[PDB]
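Colleague: Please read through the structure below; I'll follow up with questions.
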Number of protein chains: 2
Amino acid sequence: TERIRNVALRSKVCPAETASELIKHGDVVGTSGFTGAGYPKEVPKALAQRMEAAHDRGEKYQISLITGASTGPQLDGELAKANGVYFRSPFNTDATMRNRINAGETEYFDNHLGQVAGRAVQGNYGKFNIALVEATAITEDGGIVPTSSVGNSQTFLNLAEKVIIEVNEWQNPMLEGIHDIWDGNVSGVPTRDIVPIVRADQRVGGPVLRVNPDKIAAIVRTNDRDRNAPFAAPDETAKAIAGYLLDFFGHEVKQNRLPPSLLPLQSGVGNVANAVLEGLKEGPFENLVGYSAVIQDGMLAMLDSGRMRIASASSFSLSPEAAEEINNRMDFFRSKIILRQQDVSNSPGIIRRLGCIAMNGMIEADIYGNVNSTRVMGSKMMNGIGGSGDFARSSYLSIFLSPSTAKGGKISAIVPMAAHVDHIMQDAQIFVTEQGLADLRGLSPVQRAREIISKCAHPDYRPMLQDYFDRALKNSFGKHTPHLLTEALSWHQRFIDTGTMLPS
Amino acid sequence: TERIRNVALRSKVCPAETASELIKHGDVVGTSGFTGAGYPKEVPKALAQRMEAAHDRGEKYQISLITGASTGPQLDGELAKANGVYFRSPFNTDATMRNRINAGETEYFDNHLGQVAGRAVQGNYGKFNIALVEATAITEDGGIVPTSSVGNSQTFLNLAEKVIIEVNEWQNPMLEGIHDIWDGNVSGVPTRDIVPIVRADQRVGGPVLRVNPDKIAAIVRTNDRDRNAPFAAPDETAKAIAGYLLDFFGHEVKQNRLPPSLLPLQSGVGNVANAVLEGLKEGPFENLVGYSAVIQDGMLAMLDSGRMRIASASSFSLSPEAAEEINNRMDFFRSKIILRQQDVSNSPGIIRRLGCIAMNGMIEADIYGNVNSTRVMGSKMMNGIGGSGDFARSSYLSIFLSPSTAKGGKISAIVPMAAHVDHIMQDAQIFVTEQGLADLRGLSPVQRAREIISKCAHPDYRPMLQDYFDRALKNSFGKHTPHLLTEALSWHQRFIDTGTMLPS
Ligand SMILES: CC(=O)CCCNC(=O)CCNC(=O)[C@H](O)C(C)(C)COP(=O)(O)OP(=O)(O)OC[C@H]1O[C@@H](n2cnc3c(N)ncnc32)[C@H](O)[C@@H]1OP(=O)(O)O
Ligand SMILES: CC(=O)CCCNC(=O)CCNC(=O)[C@H](O)C(C)(C)COP(=O)(O)OP(=O)(O)OC[C@H]1O[C@@H](n2cnc3c(N)ncnc32)[C@H](O)[C@@H]1OP(=O)(O)O
Ligand SMILES: [Cl-]
Ligand SMILES: [Cl-]
Ligand SMILES: [Cl-]
Ligand SMILES: [Cl-]
């Protein structure tokens, strides 16, 4: 059956190659795409090739690439290989693209996910020349059905001078109706609307993105998969972490600090946070509700089981086996899931109001519980801050999760001082590693250190950490957040110098 | 005229000394008080004395002291001298108390101001034994009229097992009617209420705090001044900074990125942010609206002039001359001002919705525009984060202000790496020193450094900074946020070692 149900628009169908000629050098391009779901695929490949060509003839051919969040090989990958991106925001997981960034060849700024649309509208990324969005279908009145994510697509369609739609036959047609697009002013000129969500399952908008059809400069038919990587097999660490958390939830419930069905749950991108969801699938908690940025395999798992009654997010980020599972029973899942704009899914007003429990991964935390989510050694970008800021600061409870070591034991995930800071102390209440769980609510920094060190640090590093803290207590310039500046970053330096944080 | 208009309650009047005996060792005590306005005065002095007594006889006598924000000499001062405080939150400006904190004798955690009530309700500070609140009057139906601030008083009255009210004759009776107290669920068990503020001057509640009168265990009559210190005479630096900012606003208006009456303005605690307000009093912008946490002298100034039509806040923090000016012309000001609960004034959902422009001071920022608001050398507490987080992250525009140097030139307020981080890069768009102004919107970290260094850094330090950055670019483990970990914190160490950041 036809995907473009509006007949007049079919005359705008042109091939991927011809569509990409619409994109010029220096263009700011806004695309769909969020955690490897629903990013444009064909036009970027075609644009990539034409970019390499222009380079061999010594012509400049680069764009600024603004997305919802991370994309995939067809987009971040291809443009990175073609060296076609002078600026990138706000979130990436592609290796070629990460390397360009860490080599200074692509400029990068990882904005809070929930703020990107608002900043786009303020003009921060400049003027948008292109909105390139993937669609499941085009309705009879010219509405665009998003695919596996909503992200920032509505805002890009609003701002861009020209619009290109990719209709992707690979995407299940029953995705139609799963989205909730608001025509409210969420991220526009203040004063903004109250976004009246008071329930994780509430719909307040409609099932399509709206765009003036005079702007649609091209529609391209496609058939290509969301290349979403599989989720690491949950190991000994994953399980231990899950257990400590589950016990903690259990005790909150018993003390009547949480209800038996907990609160609306957010779980961030990454293997660890996912592995904890798997733990909950089997746990003793039911009537769970998800209010997140992403629906990862584990969350899809709980929807299946029936332990979670509904999940709100901006996209699903599913492994290839889980992606399959859904394209099949789409009939069943379409009623368990609401896909929103990222500026609504990551709206701090809403997150706080629903009182979400925030579960995110981290690179590292220092003994005081300042968190690093992005920059290894303080200078080398991993993925980005994503929505970890949005949720951590807004949440009812902010929880961070990590193996106590990285790189086969050679790095400690608990350090004297974090090399870069994403989440300050005030934004982290709970730490969980495979060693145990630290509850920091109500503690001074010095009390935070005692808990982090005794509960979360790996036994190979606990004494080194304790030694650092004991001596900082005696010699620090102030005693409120004791530090020895001569050695605060020395574990990181030692790793750079010797390949391990352990002494000789 | 009588202040306690409810006759039945006058039988609960007892003296300050007898009232303080209600407070036991180990008690969590919630008090009024926000930026040196409206904190209880008599009961704390009396409690102070009785604490020293119990100490000489070798008896333990300490409390946990939770407030709205900073208080004054009668409270923070007296209890610090008497060594009566085992825990303190969330914000302090008292020297004796600051020293106890920096010596590890009082435990301290500076929570985001707007979050304190919610965390108190969650139980984070423990169970509240005492609510000690200053009042202007008690109405005929037993409502409590707050004084020069609202802060967290409503939440403390709700939670505390016993309540003590101080009715302070010093406070102008015409403060009655100036407050807007909501009976909505702002900071309680989720799901919370939508707080329906859509314009800075909107009232949504009533003029009094509500408490069950069976909880009022004592009322104490008082007559004592809000001891609010004067504001440093604006110097060479203050004026330069004001000018750069004013020009910037002007250019925003011309480019139609701001309206001619700007947006609702927040100015933080401190001399610098205040001095910039003084600049605006005379500037070319009218119909200004304040939505802030505090009303400092400078803001009161603009209200007077008529340049600012109305100002929302949680308290006024006024010098003794400005305090006088208002107790006289209270009739006029009462209609220019709304005083709200700090969890409403610092509500991120509201701040974002109104699209506030956030102007705050800072200790330091590193070349990448990470901000330090609290910890000198990374370990020594100054005041606290206050509401700078609430506003910076929530705002339409986040601006930070500082002299380019501190301690007579011996410290640089722009450093290779901040010694402690309060505000990440994502939360700071504009920097202004006396050297000039840095606009960081849309820039990668590396592009932020070029702007911060060329625009804001003092000429004595600019080459040192440039040198650090040039070499980090070549040798950093990654190139995205270039650092040399061996020297990142070395300027701070050098200052600890030699008393200056300048080389020999
Ligand atoms: C979408 C959204 O915003 C929703 C809201 C929430 N969004 C966010 O939270 C966005 C930001 N978060 C993330 O990007 C993720 O959670 C991060 C912070 C990256 C954690 O990822 P995770 O999948 O949970 O854990 P793990 O597998 O342990 O580490 C992965 C790789 O980081 C290296 N790694 C891990 N720790 C390390 C360390 N201490 N030192 C050096 N390398 C380390 C490690 O080797 C490995 O690197 P390799 O691929 O080279 O082997
Ligand atoms: C309430 C609310 O939240 C509303 C929302 C906003 N809330 C907030 O922003 C709360 C947090 N903000 C603050 O506490 C304030 O703005 C801070 C960050 C403290 C700035 O204060 P300011 O009054 O604007 O400037 P200045 O007078 O230059 O510095 C004061 C003292 O800090 C030292 N100082 C200044 N810079 C220094 C440096 N680089 N190194 C060492 N010392 C330094 C300096 O010597 C002096 O110290 P001294 O008293 O020993 O002389
Ligand atoms: Cl809202
Ligand atoms: Cl806390
Ligand atoms: Cl609200
Ligand atoms: Cl930006």
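Here chain B follows Swiss-Prot for its numbers: 2-505, in order, are the residues you see.
Yeah, the Cβs are placed from backbone N, Cα and C, and that goes for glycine too.
From Swiss-Prot, for reference:
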type: BINDING; residues: B:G269, B:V270, B:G271, B:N272, B:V273, B:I364, B:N384, B:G388, B:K408; note: CoA binding site
type: MUTAGEN; residues: B:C357 to Y; note: Strongly impaired protein solubility
type: MUTAGEN; residues: B:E435 to A or Q; note: Abolishes protein solubility
Colleague: Does any of B:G271, B:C357, B:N384, B:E435 have a Cβ within less than 6 Å of an atom of ligand 2? These are the recorded positions; tell me which, or none.
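Modeller: Only B:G271, B:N384 qualify.
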Colleague: Just jot down the residues in the same chain as B:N384 (CoA binding site), at least 6 apart in sequence, with C-beta under 8 A of its C-beta; none if empty.
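Modeller: The list for B:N384 (CoA binding site) reads B:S71, B:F92, B:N93, B:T94, B:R99, B:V270, B:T375, given in order along the sequence.
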Colleague: Who sits close to B:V273 (CoA binding site): which same-chain residues at least 6 apart have their Cβ under 8 Å from its Cβ?
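Modeller: The answer is B:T238, B:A239, B:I242, B:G362, B:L402, B:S403, B:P404.
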Colleague: In whole Å, note down how far the CA of B:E435 (mutagenesis position) lies from the CA of B:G269 (CoA binding site).
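Modeller: Given the Cα positions, B:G269 (CoA binding site) is 18 Å from B:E435 (mutagenesis position).
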Colleague: Reported as an integer number of Å, what is the Cα distance between B:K408 (CoA binding site) and B:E435 (mutagenesis position)?
Modeller: 15
Colleague: In whole Å, how far is B:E435 (mutagenesis position) from B:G271 (CoA binding site) when you measure between their Cα atoms?
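Modeller: Cα to Cα, B:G271 (CoA binding site) and B:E435 (mutagenesis position) are separated by 16 Å.
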Colleague: Among B:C357, B:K408, the recorded positions in question, whose Cβ has the most other Cβ atoms within 10 Å in this structure?
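Modeller: Of the recorded positions B:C357, B:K408, the highest Cβ count within 10 Å belongs to B:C357.
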Colleague: Find the longest CA to CA distance in the recorded CoA-binding set B:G269, B:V270, B:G271, B:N272, B:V273, B:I364, B:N384, B:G388, B:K408; express it in Å as a whole number.
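Modeller: Result: 25 Å between the two most distant Cα atoms.
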Colleague: Give me the non-local Cβ neighbours of B:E435 (mutagenesis position): same chain, 6+ apart in sequence, Cβ-Cβ under 8 Å, ordered along the sequence.
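Modeller: For B:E435 (mutagenesis position), the qualifying residues are B:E237, B:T238, B:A241, B:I242, B:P404, B:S405.
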Colleague: Quick one: give me the count of other CB atoms within 10 A of the CB of B:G271 (CoA binding site).
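Modeller: A 10 Å sphere around the Cβ of B:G271 (CoA binding site) contains 23 other Cβ atoms.
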Colleague: What is the total of other Cβ atoms whose distance to the Cβ of B:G269 (CoA binding site) is within 10 Å?
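Modeller: For B:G269 (CoA binding site), the count of other Cβ atoms within 10 Å is 24.
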